[PDB]
Amino acid sequence: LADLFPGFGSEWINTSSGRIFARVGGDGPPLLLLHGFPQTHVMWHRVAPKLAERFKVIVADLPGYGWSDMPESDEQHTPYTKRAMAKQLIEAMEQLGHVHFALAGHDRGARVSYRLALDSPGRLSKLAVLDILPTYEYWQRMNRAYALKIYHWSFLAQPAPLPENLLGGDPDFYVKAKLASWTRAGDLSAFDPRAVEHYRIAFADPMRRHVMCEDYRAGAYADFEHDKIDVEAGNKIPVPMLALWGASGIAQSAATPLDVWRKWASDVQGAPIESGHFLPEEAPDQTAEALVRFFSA
Amino acid sequence: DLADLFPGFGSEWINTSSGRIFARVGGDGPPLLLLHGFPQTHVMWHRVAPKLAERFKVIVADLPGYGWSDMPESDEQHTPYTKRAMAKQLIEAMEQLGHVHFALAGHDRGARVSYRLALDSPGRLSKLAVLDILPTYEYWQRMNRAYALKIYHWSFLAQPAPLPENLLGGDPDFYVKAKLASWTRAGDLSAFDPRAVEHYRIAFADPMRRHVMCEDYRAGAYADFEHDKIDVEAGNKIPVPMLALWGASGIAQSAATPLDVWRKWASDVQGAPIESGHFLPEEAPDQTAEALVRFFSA
Ligand SMILES: [Ca+2]
């Protein structure tokens, strides 16, 4: 597997819940980048060097993803709730001396990110979320069209071992299909093939796939519950935040993203990028530039 | 290898313009067509058909593309697996037997064929029984987190091919057994005859049979929904006397009664809960049989 972060260090950050793997590069204020599904930290390989000019970039595999340890799940999928993941990543950052940092997340990592921002806002200077709405918003807008478009939210949330058994027949197909279907182009062309190899290899592990289901099960249950409490209490993110979404991505299909985030964040700016779901790989120049400007403010 | 679960029933291959319908046929009296759903075959009626055969000519048909029925070639709109097309084919199948006015009971997908038939060609039906469904439109209109999680397979199997086909091929035996177990009241296969499960397992083992089921659900998400929507908006109601049976632990139930929802679709509908999960004729065969004979006798 290729090193897509030449000159970046590599850290195994030990936490109470297992090791976080991270590539580390650049200098300046600490910036944590979190990938999503079905990816690993290497999805940032096109924009992390450009951020590394101005920030200490920490490119972490999510708890349970990539090369991070997989905490053993439980009946409530607790370690793979965004709340628990946020906690583990806060722990990881503290091991590096980062108790106050900037954070950008995409997909699942963006959900960890806004949940981190709601649970422990004092940990964040600024927050960027890439192509998501809050988990609560997806479920609340889950009508016919949206249930078809993001079917995997209900399918991967099905009780073990049903998704795992189906995914295990041909893991390569599913990871490649999920990658392809949410690009603007509808194929794998936006991706560096060495990055695809990373995604494909991570997905080839049955326990890694279980973890991803656990993450989606948390997303259907505890994640939704945590979010529901916040939205019904009027708890807003107080960290300055950037919401970037793809014009052909997931967030914009059932809502106007900036309108939704103004319900969740007291201080949010947003910008569409011409892109599918995978903003940092489909549109790396426009994404890196959006993140450099926001975090330099 | 595959047990004969309808002793005394014969076996018909009914020709239609879109391929053969397989049916087990028994009894005498007014014609009664029994339609199975997903992921079963006609054999799901094996505990209730003998009871109905005391008073009806019972035709126990494999849905087009299911079981041993032929699989008509699908197209971009999944047209032969829309409930409208399936109903036209079964109307044609019944005509081959001289049945132009018949009683109809369907479960699951076959229940969807059945109420669509009732809507499109009500004159063909003496009475209609639907087991453990609401109309397709109602499921989709009620699509929320809870339902999306409970009937996930409606959006999963409706994904463009070959995605659900490929994943179903990952472990087809587990999938059909999981689908059967998870919708029973017990949560295992204990309510099913092991010989019937073999039929379901063997039908589900053919990739082309699984593809058709996916076509059925693709139609369930698109054309079937649009056909239902037109009837909603035009105020068209099923005029034939209708029985709506649902499992107390089935898919149709939730918070609002299936009966109140069927009253928006049917002029003349009675309804009863059966202590059962989704698979009323196998989980509650006596309670289902008696409700059906009671209703179809009138
Ligand atoms: Ca298996």
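Note that chain A carries Swiss-Prot numbering, so the residues on display, from first to last, are 4-300.
Quick reminder: no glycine exception, Cβ is built from N, Cα and C everywhere.
Annotated active site, nucleophile per Swiss-Prot: A:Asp110, in sequence order. DSSP gives A:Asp110 (mutagenesis position) a coil state; it is part of no helix or strand. Taking Cβ-Cβ distances under 8 Å and a sequence separation of 6 or more, the neighbours of A:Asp110 (mutagenesis position) in its chain are A:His38, A:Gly39, A:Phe40, A:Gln42, A:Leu133, A:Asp134, A:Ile135, A:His280.
Secondary structure from DSSP puts A:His280 (mutagenesis position) in coil. The active site, proton acceptor annotation in Swiss-Prot covers A:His280.
All protein chains included, A:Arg111 (fluoroacetate binding site) registers 28 other Cβ atoms within 10 Å of its own Cβ. Taken from Swiss-Prot, the feature fluoroacetate binding site applies to A:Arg111, A:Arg114, A:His155, A:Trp156, A:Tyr219, supported by experimental evidence.
The annotation domain 'AB hydrolase-1' is assigned in Swiss-Prot to A:32-270 on the grounds of sequence analysis.
DSSP classifies A:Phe40 (mutagenesis position) as coil under the three-state reduction. Here Swiss-Prot notes a mutagenesis experiment, A:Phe40 to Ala, with the remark: Reduced catalytic rate. Minor effect on substrate affinity.
Under its mutagenesis annotations, Swiss-Prot gives A:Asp110 to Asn the following note: Loss of enzyme activity.
In Swiss-Prot, the entry for mutagenesis A:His155 to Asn states: Reduced catalytic rate with fluoroacetate, but increased catalytic rate with chloroacetate. Minor effect on substrate affinity. The structure shown retains the original residue. Over all protein chains present, the Cβ of A:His155 (mutagenesis position) has 22 other Cβ atoms lying within 10 Å.
All protein chains considered, the CB of A:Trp156 (mutagenesis position) has 23 other CB atoms within 10 Å. Looking at Swiss-Prot, you'll find the mutagenesis A:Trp156 to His noted as follows: Reduced catalytic rate. Reduced substrate affinity.
Record note (Swiss-Prot), mutagenesis A:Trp185 to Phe: Reduced catalytic rate. Minor effect on substrate affinity. The unchanged residue is displayed. A 10 Å cutoff on Cβ-Cβ distances gives A:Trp185 (mutagenesis position) a total of 20 other Cβ atoms nearby, all chains included.
The number of other Cβ atoms within 10 Å of the Cβ belonging to A:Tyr219 (mutagenesis position), over all protein chains shown, comes to 23. Under mutagenesis, Swiss-Prot gives A:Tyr219 to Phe with this note: Reduced catalytic rate. Minor effect on substrate affinity.
A sphere of 10 angstroms centred on the C-beta of A:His280 (mutagenesis position) encloses 24 other C-beta atoms. Under its mutagenesis annotations, Swiss-Prot gives A:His280 to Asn the following note: Abolishes hydrolysis of covalent reaction intermediate.
For the recorded positions A:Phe40, A:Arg114, counting C-beta atoms within 10 A of each C-beta gives the highest total at A:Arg114. In sequence order, A:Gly39, A:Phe40, A:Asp110, A:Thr138, A:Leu159, A:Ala160, A:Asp218, A:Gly222 are the residues of the same chain, not among A:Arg111, A:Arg114, A:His155, A:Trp156, A:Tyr219, whose CB sits within 8 A of the CB centroid for the fluoroacetate site.
Rounded to the nearest whole angstrom, the C-alpha distance between A:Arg114 (fluoroacetate binding site) and A:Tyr219 (mutagenesis position) is 11.
Secondary structure at A:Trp185 (mutagenesis position), taken from DSSP and collapsed to helix, strand or coil, is coil. If you measure from the Cα atom of A:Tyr219 (mutagenesis position) to that of A:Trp156 (mutagenesis position), you get 6 Å. Spacing of A:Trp156 (mutagenesis position) relative to A:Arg111 (fluoroacetate binding site) is 11 Å (Cα to Cα, whole number).
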